[PDB]
Amino acid sequence: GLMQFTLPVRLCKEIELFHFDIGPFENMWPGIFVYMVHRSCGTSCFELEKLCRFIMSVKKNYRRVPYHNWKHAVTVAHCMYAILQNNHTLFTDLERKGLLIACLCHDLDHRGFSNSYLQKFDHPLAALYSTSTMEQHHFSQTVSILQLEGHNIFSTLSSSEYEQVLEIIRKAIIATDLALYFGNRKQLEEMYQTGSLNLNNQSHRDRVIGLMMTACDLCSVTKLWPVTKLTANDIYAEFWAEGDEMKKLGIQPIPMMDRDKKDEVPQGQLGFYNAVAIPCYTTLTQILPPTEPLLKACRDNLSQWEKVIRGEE
Ligand SMILES: C[C@@H]1CCCN1C(=O)c1cnn(C)c1C(=O)Nc1ccn2cc(-c3ccccc3)nc2c1
Ligand SMILES: [Cl-]
Ligand SMILES: [Mg+2]
Ligand SMILES: [Zn+2]
């Protein structure tokens, strides 16, 4: 109980910033995550023995894929940690608990393929969950790990608090389905502008938490340029493997997934920053002003991709 996690001074300072990179030392990521739960939530909110056992079961259930891996899980949780810490009073004790866990678990047992590829392959998961296929699986896996003996980090919550947290986590994980992000952000844009946004309206909280999840999930675009650029290699390694599998089914994949159209990556990054990332962090900054450093970092990286196109790198 009087056992803090401490980090070396550089990490202790930099972990508080939106652009923190969790480093190449895998064995420190669990400690980094417990550090964030302790500072974000209290040293009390989970029994260490149970938390540490949930963390290692979650790690074990991420696969060795280029991008949708254990590093991604902890990176996304850290972004959520930065948002919660910069918006201290806006969130309930239960939301802070559930959202860090939601982020850690949001891509559990990802195989490196899109919902589209599951459906065209006719994977069993596409029969079981007709929309947000992988995201319903991720939530299902989360619940299965919570039910292993010694793994219920939420044991000390009341029955109603327990149903509340698992409902926060389910919505948070489903919101990471980027097909749902576009409509969710439009509605938030409309509600912010017409001044109808009400953080006491549960369905309004839900939409805002959904935009936070999209923001945390896309956070490679808010890092220092070299992190952003090297993460993009990992993203394309999955995209192009999926394209290869599309060609095996006799289907010409979208250019995003076609390693033959590697040349046009820079222009594809502009499209993504303009269509997805910039609007996402803009609406998030409007709703939560202290998350502006994500929008500012995203704009800097857009400007770096523009320089790649102009042959300056
Ligand atoms: C939703 C999935 C799950 C994994 C993250 N994700 C993302 O979308 C995602 C998350 N972070 N980042 C940086 C991306 C990303 O790079 N996204 C995109 C989006 C559209 N594109 C089109 C083209 C293109 C390339 C060559 C030629 C022509 C086009 N490249 C892209 C890249
Ligand atoms: Cl604090
Ligand atoms: Mg996902
Ligand atoms: Zn993700």
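Just so it is clear, chain A uses Swiss-Prot numbers, and the residues here are 724-1036, in order.
The backbone N, Cα and C atoms fix where each Cβ goes, and this holds for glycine too.
Here is what Swiss-Prot records for this protein:
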| type | residues | note |
| --- | --- | --- |
| ACT_SITE | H791 | active site, proton donor |
| BINDING | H791, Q992 | 3',5'-cyclic GMP binding site |
| BINDING | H795, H829, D830, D940 | divalent metal cation 1 binding site |
| MUTAGEN | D830 to N | Reduces activity 1000-fold |
| MUTAGEN | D830 to A | Loss of activity and of zinc binding |
| BINDING | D830 | divalent metal cation 2 binding site |
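Least crowded of the recorded positions (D830, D940), judged by neighbouring Cβ atoms within 10 Å of its own Cβ: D940.
Reported as a whole number, the C-alpha separation between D940 (divalent metal cation 1 binding site) and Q992 (3',5'-cyclic GMP binding site) equals 16 Å.
Long-range Cβ neighbours of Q992 (3',5'-cyclic GMP binding site) (same chain, at least 6 residues apart, Cβ-Cβ under 8 Å): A955, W1028, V1031.
Here the Cα atom of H829 (divalent metal cation 1 binding site) is found 10 Å from that of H791 (active site, proton donor).
Taken in sequence order, the recorded positions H795, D830, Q992 that lie near ligand 3, meaning a CB under 6 Å from one of its atoms, are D830. Taking the C-alpha positions, the distance from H795 (divalent metal cation 1 binding site) to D830 (mutagenesis position) comes to 8 Å.
It is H829 that, of the recorded positions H791, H795, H829, has its Cβ surrounded by the most other Cβ atoms within 10 Å.
Recorded residues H791 (active site, proton donor) and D830 (mutagenesis position) have their alpha carbons 7 Å apart, per Cα-Cα distance. Note: the divalent metal cation 1 site is recorded as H795, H829, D830, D940; in the same chain, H791, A796, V799, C826, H833, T899 also have Cβ atoms within 8 Å of that site's Cβ centroid.
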